[PDB]
Amino acid sequence: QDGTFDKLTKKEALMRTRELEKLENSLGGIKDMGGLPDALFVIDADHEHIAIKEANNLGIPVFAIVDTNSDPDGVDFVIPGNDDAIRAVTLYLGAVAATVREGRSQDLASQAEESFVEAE
Amino acid sequence: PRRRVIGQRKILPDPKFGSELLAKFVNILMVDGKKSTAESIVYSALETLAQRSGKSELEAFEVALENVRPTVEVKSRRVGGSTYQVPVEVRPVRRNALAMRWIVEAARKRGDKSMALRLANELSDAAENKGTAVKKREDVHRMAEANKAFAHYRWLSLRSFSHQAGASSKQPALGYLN
Amino acid sequence: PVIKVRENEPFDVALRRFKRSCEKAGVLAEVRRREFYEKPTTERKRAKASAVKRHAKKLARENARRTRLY
Amino acid sequence: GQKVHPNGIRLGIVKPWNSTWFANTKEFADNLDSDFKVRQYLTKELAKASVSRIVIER
Amino acid sequence: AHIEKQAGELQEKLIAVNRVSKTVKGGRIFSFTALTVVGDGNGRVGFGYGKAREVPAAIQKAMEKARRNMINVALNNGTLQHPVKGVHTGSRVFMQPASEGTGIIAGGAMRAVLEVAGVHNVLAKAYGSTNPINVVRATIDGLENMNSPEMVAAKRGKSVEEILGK
Amino acid sequence: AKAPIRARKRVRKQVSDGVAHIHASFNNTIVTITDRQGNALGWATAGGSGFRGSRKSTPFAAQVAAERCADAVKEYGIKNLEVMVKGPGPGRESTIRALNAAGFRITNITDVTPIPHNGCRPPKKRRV
Amino acid sequence: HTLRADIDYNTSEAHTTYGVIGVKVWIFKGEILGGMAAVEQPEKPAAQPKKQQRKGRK
RNA sequence: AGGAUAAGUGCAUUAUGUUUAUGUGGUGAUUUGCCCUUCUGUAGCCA
RNA sequence: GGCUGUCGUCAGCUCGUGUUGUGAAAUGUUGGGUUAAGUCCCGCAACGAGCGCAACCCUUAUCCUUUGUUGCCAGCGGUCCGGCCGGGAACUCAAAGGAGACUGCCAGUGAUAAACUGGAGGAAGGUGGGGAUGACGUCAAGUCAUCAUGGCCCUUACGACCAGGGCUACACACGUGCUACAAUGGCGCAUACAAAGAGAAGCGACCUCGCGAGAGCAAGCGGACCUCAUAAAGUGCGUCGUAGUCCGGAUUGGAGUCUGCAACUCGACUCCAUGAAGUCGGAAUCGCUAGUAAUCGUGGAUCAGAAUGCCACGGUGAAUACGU
RNA sequence: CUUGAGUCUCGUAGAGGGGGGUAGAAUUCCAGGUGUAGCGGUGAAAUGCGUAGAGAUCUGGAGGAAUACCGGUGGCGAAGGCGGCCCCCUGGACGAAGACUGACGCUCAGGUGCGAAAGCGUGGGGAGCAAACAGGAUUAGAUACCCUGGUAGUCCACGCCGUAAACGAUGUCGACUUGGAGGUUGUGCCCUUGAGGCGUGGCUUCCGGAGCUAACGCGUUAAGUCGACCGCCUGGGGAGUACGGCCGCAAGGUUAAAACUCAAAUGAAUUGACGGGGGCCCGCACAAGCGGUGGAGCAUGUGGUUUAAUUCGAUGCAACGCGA
């Protein structure tokens, strides 16, 4: 991004850049974050089999949104719903709800004293 | 095979000409690698046509190079069932080069006293639709115009295509489904 | 099979590739089959079997969009 | 087990060698046999310690 | 990159070794496959099949896989409190209660698998497939049919298991 | 496999119109022109210049058969045409196009393809 | 397929009681580290206190 | 005049996708098959 | 043991490790689209990294750039008008820093997309032209005969000094390549321009001898200085008609030469007279994308003596690449 | 008693059984009319049929198997078994309300009864196809492969011992265990809104959970959880034969074994290779061409063949202008 990636064959550099961008876009989750997450948020089941597959292998509790082509068994917490769009994926998992917002008022006496701003 | 389409290259001009139809005529007239003789073989031929008629030097040349010249070619394909053919339309560049090649093979065995007389007489002879490659142009185009009624392994291809999205008609194909 | 009536967007040749479905549908659609009274249920009559491949072909159209190959 | 020619066909084209000397003409043969001999006999004399590369130069 | 379970004691039970072939497609490479068992002294479900270029790198791979996706499990005294017949995938093995006065009685690599499992005094006959790769499931399936002691009276014995969650 | 094109040579009818009967199979075509009173003014077939194998039933041997028979019925002084079709066999379309290109009308392309009830046993001496 | 920087190679040959053993040891230090580098000038302008012999300019 | 659902313009070889001769038996890659843990223990085998 | 050929530039293979199955083992390392490419868009248990490939690399192409001889010459002198030399630096020119060109742009194509093709200025556009350049590895593949080497044999020999004979015979078949069968060529006469390199027991101007090749002597040389060298085909004009000719010139008689006492079979080159096979060759069958292919000469490696080859160079220099 | 089962009327689905009735059209034939040379067969092919007039076509008669498409993963029968459509005689199943009986139940050694098909006695019948038998095609042949004529046979009915892949592949029958949906059907409800949904049963099939398998696979019709009661197995080959009892005109059928041989035989699945099953891809490997070896002669290597010996190494691609 500074421009410091130049080579006398521009093709070898711009082609590494396109593929670097795909890494940035794919990894952007764990990229800026301090280590393995304390929950794993799987929105889809239908094609993203792997995200659930690895969560069971690391033992990390699962927070799941299941559709009518997926079972609610074998994951620890569910929203009954559908996998697409904003119909179940941030309609309870945002500031409009009260239940993702009363959990967070219980963080304010355990590891912090104030942290409620950060989160939706 | 082939990972990509690849076209023709640049061809350089010759020390006696700046016209292309002349430079491409000397080129496939080239044998032993030595064009610098073929320059003269083209210009000595063209003067003899020009004495036969003075309206042009090009009189017999331009229609011989149309008349002995094909338009279509037929390949033979079969991997099962029965024997079939697939006609293709080909490029002007190869239509022209079959025709010029056949003019220079036919004229060099024509056995007259100068290569200049031999070529002016063999273009004069094909110009009037009665030379030696009129037969070759007529047979080859007949076979490609005729085998348009066939396609590679037709009998299984007719069921195979409509199952995997395709047409219910009868069509030629490049070694695949129809 | 050419059919008496004409196809949609019509021309002066009648053809069966546009408005036939029941003609020679078991009369000559057969290959060397002999006189039988129960063998067709598993030899000949493969409608359950053949429906699956077609279903699979309709299934793959959704799934290419869903991976965003388009 | 094809064993591509692992270094010989790779030298002198910004890749140094274990000899650097100049000779030409017909005496190149008299200088190379002499260079083999000095390579063979000299490293045997300093064999008391282990040794990592050898370079002989004229 | 995973959590692992440990025992305060060493197990390096190598049970099998194999080689991978494709025979024309890149011909045949020198690679080996290996199966290695990691107990605890009282048992684990720890079984690991892994593969690499050479035998040492191969076993150490396989020893790693014997302690990830696996947990230890436990049984009091050198006997089992149930006469049950453990079956895993045609390799079927038997147990009946016994004394401490007998220890192991078994051969090959099986005497080494049973010692860490805690089911070596109760060791009764195996049947079906009893070649090395599957015979060794004693400490897996034979500890999933498990019984283990927790009562003070035999007539409180079924009552005591009910109140463990009620 | 062609009827007389030359005049006076055989009995003429000269009724301006006829019907053609096409028997289409995977091994041959028989194209036979008849009078509207029901009498043969000429025929041809697809082995009329020696097609054999698969090539004997294909659109191009079906076409030249239609072109041999259509020629002759101009000396029987016919000018208009009707067609009966019998089989889902190949060249069944190339044959229609050939009658109409021979300089006849082909407005009524009447399917009357017969139905066997499968009263016979077909030849088998094999696995299929 | 490397052809830039020296990289170190040895073929051992030796016998013991049962017959001959051998190791072919290729070791790779660097792809521009080690060896010579390509010279970065002509030798023609440099270190020349008098830019002529005559050249027609006197 | 019901051969008039006009093809429900839902349609595509329509349910065996087939056939023109064959050629012996075994054979490559190791003699430490060894480099993860206290106590309850392990690969020739040990804390 | 060392070493190397194959698949193939296949477009994939492997190293560490997780996972799914009881496992053998897969997965990745497989699909679609794209490529020299594990390159790049999409995407499933593959993640991280290396190999093949890309790169650094030497070379060319204009062009910038410096040296200015053993290189060059626009004007100028000696002058037969030759850089031989007084002299000059515009100039190629040699070897090297390199510049320029990146599939970067634009347009079409392509699933958005890598990238292919077209488009353009320019010396030059297809990852600029050329070359380097080829994975793990089965194949009991081939060398114990470069060389290494045990088990294991001779050591008056499975060692070693000396002469002569033979592979290269000739019956033919077979691999490869050479030059012809034509006239795009040969001939006659007249006429032209190279690049590169080899020469310290050597070659080598002049010399005298020689039909030519060469010979012995020798200034000289270190090869941009001197010599191989008249480079040939090609070019100019005229000529030739499928007739073995106006192509080809083998055999053979007979003379002259080289390294060496010693050229007969086994060696090589020059030259005089006559003169045959061969009309573009069947089954079979390969190489080639442009300095290539074709074709003509040249030098060199080798090298006691000598080339039709190979290896590299320069002359003259092509058709087309739809399609699998 | 009903919580098991049995039974009446009412309704409904279907090729169950036994016996009757009936139409159109391809192959095949005859006749007459019209009309001329191939027709047939197949991978491609020949044998075959045909000028004594074939093939095809109009009109009209002949004849027997056969009956599409609807027809489906449907449904029926005791399992195998049942297929044009309809009725008569009658079975067995599927639903619903009124009504009744009230363990009348479960399994089954022995047992009697009972056939897809051909085999097979007699009667009916024969258009096409066919073992055999001939002949073609294929090839080391050619009995397999493939075709053509051509007979018993096929085709009908009963009858004689009932053979088999004679099956919810899974004994019999029943109770219990998250469903959803397909095929198709009683019936309540719907815009009756398309083989649909919901309510409540039906056989019958896809899909997958608890549980099960070695794998495929099963999963409310189990291969789950089980129940009672009967059948059957103890490595393979040799053997579903021998041997014994029995039935059968008659070939046969039926349960079901060893010496001997032998370390296996056998269920499943991975990857390579491979399809001649389906489909995808690449190298100047072809093509698009051009030239070259193979033919001449020569150069040079190989073998053949030869002598005292004409030395080996190497044998398409991976030997032969290569070690050498």
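Residue numbering for chain E follows Swiss-Prot; the residues present correspond to positions 2-167, in that order.
According to its header, this structure was worked out by electron microscopy, 13.5 Å.
Using N, Cα and C of the backbone, Cβ positions are placed for all residues, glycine too.
Copied from Swiss-Prot, the annotated features are:
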DOMAIN    E:11-74  domain 'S5 DRBM'
VARIANT   E:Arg20 to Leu  In strain: SPCR9; spectinomycin resistant. Not a ram mutation
VARIANT   E:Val21 to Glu  In strain: SPCR7; spectinomycin resistant. Not a ram mutation
VARIANT   E:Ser22 to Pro  In strain: SPCR13 and SPCR15; spectinomycin resistant. Not a ram mutation
VARIANT   E:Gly104 to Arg  In strain: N-660; suppresses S12 streptomycin dependence
VARIANT   E:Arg112 to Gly  In strain: NEA-314; neamycin resistant
VARIANT   E:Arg112 to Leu  In strain: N-421 and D-1023; suppresses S12 streptomycin-dependence
VARIANT   E:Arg112 to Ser  In strain: NEA-319; neamycin resistant
VARIANT   E:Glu151 to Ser  In strain: B
Practice problem: Would you count the other CB atoms within 10 A of the CB of E:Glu151 (variant position), including those on all shown protein chains? | Solution: 11
Practice problem: Would you count the other CB atoms within 10 A of the CB of E:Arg112 (variant position), including those on all shown protein chains? | Solution: 14
Quiz item: Which residue counts does DSSP yield for the domain 'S5 DRBM' (E:11-74) in the helix, strand and coil classes, in that order?
Solution: 11 helix, 21 strand, 32 coil
Quiz prompt | Residue among variant positions E:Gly104, E:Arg112, E:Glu151 with Cα closest to the Cα of E:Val21 (variant position) | solution = E:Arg112
Quiz item: Rounded to the nearest angstrom, how far is the Cα of E:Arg112 (variant position) from the Cα of E:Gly104 (variant position)?
Solution: 10
Quiz item: Sequence gap of 6 or more, C-beta under 8 Å: which same-chain residues meet both conditions with respect to E:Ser22 (variant position)?
Solution: E:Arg29, E:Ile30
Quiz item: What does DSSP call E:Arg112 (variant position) in the simple three-state scheme?
Solution: helix
